[PDB]
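Trainee: The structure follows.
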Amino acid sequence: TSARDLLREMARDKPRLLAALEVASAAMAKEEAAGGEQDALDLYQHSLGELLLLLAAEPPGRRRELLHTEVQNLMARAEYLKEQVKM
Amino acid sequence: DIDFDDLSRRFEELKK
Ligand SMILES: [Co+2]
């Protein structure tokens, strides 16, 4: 089980968090598709905004740690993609 | 400790 699968399972009781994670999942799928780069960036930006506030709202615990790790990774993926697009 | 200052800076930069 990946960290992401586990985060999703810990989020089973929190629809807003699941939904933001699904938008992030769509971003990553778009990054793999021909012509998908701008859609990926838009999905990354939107999900990240939501996830940052959800992270601020999260009480301390394993789910917060997983969410922080995922947010850092998503931000880095989006940053790298943005640089690739800028060329 | 989460560095929200770093994350908020990076987020504004990304958004453009
Ligand atoms: Co929204």
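Here Swiss-Prot sets the residue numbers for chain B, with the shown residues being 347-362 in order.
Looking at the header, which is where the method is noted, we find X-ray crystallography, 1.4 Å.
Note: Cβ is positioned from N, Cα and C throughout, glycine not excepted.
So Swiss-Prot lists these for the protein:
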type	residues	note
MUTAGEN	B:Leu353 to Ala	Diminishes interaction with VPS4A. Greatly diminishes interaction with VPS4A and abolishes interaction with VTA1; when associated with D-326. Greatly diminishes interaction with VPS4A; when associated with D-323
MUTAGEN	B:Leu360 to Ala	Diminishes interaction with VPS4A. Greatly diminishes interaction with VPS4A; when associated with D-326
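Just tell me what is around each of these and how deep it sits.
Mentor: Neighbour list (B:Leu353 (mutagenesis position), Cβ cut-off 8 Å, at least 6 residues apart, same chain): empty.
Its own atom aside, the Cβ of B:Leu360 (mutagenesis position) has 17 Cβ atoms within 10 angstroms in the protein chains shown. Reduced to three states, the DSSP call for B:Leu360 (mutagenesis position) is helix.
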